[PDB]
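*Asks:* My structure is below; once you've seen it, I'll send some questions.
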Amino acid sequence: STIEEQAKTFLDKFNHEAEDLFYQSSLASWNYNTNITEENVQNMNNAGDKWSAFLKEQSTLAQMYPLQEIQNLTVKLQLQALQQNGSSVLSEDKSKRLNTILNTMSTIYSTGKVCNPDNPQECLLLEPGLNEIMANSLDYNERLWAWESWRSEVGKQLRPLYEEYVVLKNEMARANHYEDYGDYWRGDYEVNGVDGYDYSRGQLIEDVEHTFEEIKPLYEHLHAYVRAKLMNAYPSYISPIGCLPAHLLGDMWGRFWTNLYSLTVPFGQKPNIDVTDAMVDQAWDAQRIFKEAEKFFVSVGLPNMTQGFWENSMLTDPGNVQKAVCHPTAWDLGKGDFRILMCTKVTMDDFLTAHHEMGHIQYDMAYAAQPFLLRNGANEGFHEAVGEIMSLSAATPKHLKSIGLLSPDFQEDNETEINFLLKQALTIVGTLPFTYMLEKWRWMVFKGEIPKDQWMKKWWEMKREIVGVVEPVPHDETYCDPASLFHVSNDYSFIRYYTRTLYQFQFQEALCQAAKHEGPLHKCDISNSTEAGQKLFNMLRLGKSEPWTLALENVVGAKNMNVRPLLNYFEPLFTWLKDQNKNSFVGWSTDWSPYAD
Amino acid sequence: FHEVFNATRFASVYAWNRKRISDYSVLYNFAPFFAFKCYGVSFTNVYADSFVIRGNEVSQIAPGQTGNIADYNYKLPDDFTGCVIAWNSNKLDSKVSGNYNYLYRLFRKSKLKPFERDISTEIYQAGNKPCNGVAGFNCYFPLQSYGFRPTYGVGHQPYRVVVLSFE
Ligand SMILES: *[C@@H]1O[C@H](CO)[C@@H](O[C@@H]2O[C@H](CO)[C@@H](O)[C@H](O)[C@H]2NC(C)=O)[C@H](O)[C@H]1NC(C)=O
Ligand SMILES: *[C@@H]1O[C@H](CO)[C@@H](O[C@@H]2O[C@H](CO)[C@@H](O)[C@H](O)[C@H]2NC(C)=O)[C@H](O)[C@H]1NC(C)=O
Ligand SMILES: *[C@@H]1O[C@H](CO)[C@@H](O[C@@H]2O[C@H](CO)[C@@H](O)[C@H](O)[C@H]2NC(C)=O)[C@H](O)[C@H]1NC(C)=O
Ligand SMILES: *[C@@H]1O[C@H](CO)[C@@H](O[C@@H]2O[C@H](CO)[C@@H](O)[C@H](O)[C@H]2NC(C)=O)[C@H](O)[C@H]1NC(C)=O
Ligand SMILES: *[C@@H]1O[C@H](CO)[C@@H](O[C@@H]2O[C@H](CO)[C@@H](O)[C@H](O)[C@H]2NC(C)=O)[C@H](O)[C@H]1NC(C)=O
Ligand SMILES: *[C@@H]1O[C@H](CO)[C@@H](O[C@@H]2O[C@H](CO)[C@@H](O)[C@H](O)[C@H]2NC(C)=O)[C@H](O)[C@H]1NC(C)=O
Ligand SMILES: *[C@@H]1O[C@H](CO)[C@@H](O)[C@H](O)[C@H]1NC(C)=O
């Protein structure tokens, strides 16, 4: 009767009704995605609109329970997740304008195209044809043209829209007592009222800037090695003491260096492990892969599959006419209905995507007993980390040689492991400075520390001094280079990709200690050990019912993200790089530019 | 027994049928019977109570259990001397687009005493101001429905339950 009994009584009814409506909407969306028909679009939109309407009604109904007299932490967590306004604190005018500019930016990014200077009737889009040039070409002039034109033709349409998107989002955040939009975004990692596991919104910035100063000694050696290797594919275009031109990095923005592996391979005469012929000669079909994945998952002590997972899932590309969206995902429809949607081939990368998606499914199966509103990872970076450690452990030669895809002897040498570690570092380490720098720029732009007449200037100085990458053409204040990225023009947060990379190696180093592993960390395999399975299930089964600082401690033993496991993972490559850079100049200077003469 | 075990339509949980009549080897010869437990034994009269509940709630039809079924819908005395059987009926009581004909009570002012039935449907008041027979804020409808469907995992599928009580 006090205030708490009424809250529990409200939350019961909400739980049941929301569960049912969400199942209906999710089944409609699955029916649309697995079998594309234009009546399925309406069948999905009806359920989506009715679910969103129910959600908004119950949200405006749950405001009448004051949060300052609820004493339970579960009830308070649910009520605080339900009471948030988000948008709709703005007028109808301003909300309409915000939705309009969001849709405009989305369609500008989706349907913008550039074309040739010598044939203006040859326009190419970004998706099929620009990031193919940026990925497969070795022509300096072609890469420079693509890089410059994408930014000068699409990047100039998004600046006047972004300049008011910033203001609208800022007042939307200030109306919810958040002091800016960046604080609203950081409000995901916040923990309150636990007296020992708390975590502030301004502490995330400090813990992100503190872990990055320990990665710099490895990123500098990787940068020096990559630069000394690029100085042989583009001679007279790279300076041996300067930064790297921004258009020579493998893709359009330099988010991943993984396409530079053909140029910077340590020992090109030792091929990497690739079990694809051994599968096709043994006639592995699209379901033996998933049987092996399920066997690996039950080997460590996790449950079997749901027995409804086999009939309702789509493990092969559909037939002649059932055109569907082929993108590997895991669906959690509710009421005990887990499915996987991927059009699998017989390859070695699908063999890893299987483990990734089934790790997602196991996570979703673990916390199926929590209330409806507490069914998610502890924060944004836990789900993909749990999915990634499985794909890490499932690709080691000790695993493939026991499954049967490798020869029973197969002596492995150190050159192959150097190749493997460099291929891993080109995509794991090469993306941390970029992510950190982009999110720092966005935080400072939303906070107001960068006036709107100094966006490009600050952007490129931060790119020079943090990432080590120089622009090939001067850019004035009529451009918008960040907005030419997907996550910026589509209003997505970018700090999850930073914390996930740290949680991943923390989890791996914590689970390899329970499986009694002795060698290097990049050879560890957690299969056939139930202690690792128990240690992981102790965390998977919590969901959002506990602060993330406690779920993280249940596995690792610490309360905040650490960066030592990543360096322990990359130690052999670090030693090799340090030995390879005896003559080069480790570091860069922030004054050289390709156009300075 | 072939009329309380073969009934084409079973009763809801909150209004459960209780059949009394004036060959045990026949029920023992049938479908797998997912659950079959009798605690007191291996009579003056026999009672047959029958209903349809969810899967993961079949664990509550037993003496000395708590939940939303052994509290407000069906309570068995701790001195039970009958035998409870339960079997899956997914292919009968489940339909696409939901089978909303099976209901249960999840709001009640007091727990049930053993072998008591309660079919009244007045509005439950959670706060302190009277409700006057109309839903709204802190006033709720006490009877909710199972949205039974065929694409449900076990434990969320319909299960037909029959309790045979002996004196
Ligand atoms: C994929 O969707 C299409 C369109 O909704 C389905 O086509 C019709 O489906 C209804 C529903 O059973 C049938 O009654 C019609 O005979 C179907 N017509 C045609 C021309 O196909 C199609 O059945 C769906 N795919 C599957 C596997 O159910
Ligand atoms: C309010 O908090 C209490 C404890 O602080 C919660 O009690 C737990 O309830 C679950 C399920 O009923 C039990 O499994 C736990 O053992 C209980 N905890 C303890 C310490 O006994 C209660 O669930 C909270 N309220 C709600 C609505 O969840
Ligand atoms: C959500 O928005 C509403 C208005 O858009 C805010 O205003 C309160 O709304 C409640 C519910 O109708 C009223 O009871 C209060 O009188 C309103 N004014 C207040 C609290 O000053 C509401 O505060 C917003 N909630 C949050 C969590 O931001
Ligand atoms: C996990 O352990 C099982 C059992 O110890 C291993 O399976 C056996 O492996 C040996 C050696 O390769 C074979 O001689 C047996 O025939 C296997 N038995 C079965 C039932 O498969 C399995 O190889 C181990 N897996 C890993 C990854 O270490
Ligand atoms: C891989 O291992 C081999 C064998 O240990 C290494 O070859 C030795 O390298 C050291 C380092 O200079 C030399 O002093 C030895 O003379 C080498 N062995 C022979 C037989 O000549 C090799 O250097 C290792 N490679 C890497 C990349 O670590
Ligand atoms: C429950 O009822 C069904 C049908 O109402 C019974 O199925 C019959 O089984 C006999 C035995 O072979 C057949 O000869 C009949 O043809 C079946 N009926 C139909 C309509 O096909 C079933 O045996 C009954 N079970 C019990 C335990 O009474
Ligand atoms: C999982 O299923 C396999 C058959 O698919 C069975 O042999 C095994 O015992 C099952 N394991 C568990 C824990 O249920």
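Counting begins at 1 with the first residue displayed.
Here the Cβ of each residue, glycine as well, is placed from N, Cα and C on the backbone.
For the natural variant B:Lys95 to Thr (Swiss-Prot position 444), Swiss-Prot gives this note: In strain: Omicron/BQ.1.1. The structure shown keeps the original residue. Swiss-Prot documents B:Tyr104 to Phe (Swiss-Prot position 453) as a published mutagenesis change and attaches the note Decreased HLA binding to NF9 epitope. Increased binding affinity to human ACE2. As a natural variant entry, B:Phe137 to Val (Swiss-Prot position 486) appears in Swiss-Prot alongside the note: In strain: Omicron/BA.4, Omicron/BA.5, Omicron/BQ.1.1. Annotation of the natural variant B:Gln144 to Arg (Swiss-Prot position 493) in Swiss-Prot: In strain: Omicron/BA.1, Omicron/BA.2, Omicron/BA.2.12.1. Among the mutagenesis entries in Swiss-Prot is B:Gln144 to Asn (Swiss-Prot position 493), noted as: Reduced host ACE2-binding affinity in vitro.
Give me the structural setting of these features: burial, nearby parts and distances.
*Replies:* A simple way to gauge crowding: the CB of B:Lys95 (variant position) has 12 other CB atoms within 10 angstroms, across all the protein chains here.
DSSP gives B:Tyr104 (mutagenesis position) a strand state. Cβ neighbour count for B:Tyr104 (mutagenesis position): 23 (other Cβ atoms within 10 Å of its Cβ, all protein chains included).
Reduced to three states, the DSSP call for B:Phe137 (variant position) is coil. For B:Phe137 (variant position), the same-chain residues that are 6 or more apart in sequence and have a Cβ closer than 8 Å to its Cβ are B:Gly127.
Using a 10 Å Cβ-Cβ cutoff, B:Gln144 (variant position) registers 19 neighbours.
For the recorded site, B:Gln144 (variant position), the DSSP three-state label reads strand.
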*Asks:* Note the 8 unmodelled residues between B:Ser42 and B:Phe43, then tell me the distance between their CA atoms, whole Å.
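*Replies:* Across the 8-residue gap, Cα separation reads 14 Å.
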*Asks:* Helix, strand or coil for B:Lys95 (variant position)? Use DSSP.
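*Replies:* Its secondary structure by DSSP: coil.
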*Asks:* Between the Cα atoms of B:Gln144 (variant position) and B:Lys95 (variant position), find the distance and write it as a whole number of Å.
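*Replies:* Approximately 18 Å lies between the Cα of B:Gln144 (variant position) and that of B:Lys95 (variant position).
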*Asks:* Just to verify a number: CA distance, B:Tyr104 (mutagenesis position) to B:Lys95 (variant position), in angstrom, no decimals.
*Replies:* 18
*Asks:* Near chain A by Cβ (under 8 Å): which of the recorded positions B:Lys95, B:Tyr104, B:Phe137, B:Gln144?
*Replies:* B:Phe137, B:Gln144
*Asks:* Could you tell me how far apart, in whole Å, the Cα atoms of B:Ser22 and B:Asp23 are, given that 4 residues between them are missing from the model?
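*Replies:* On either side of the break, the Cα atoms lie 13 Å apart.
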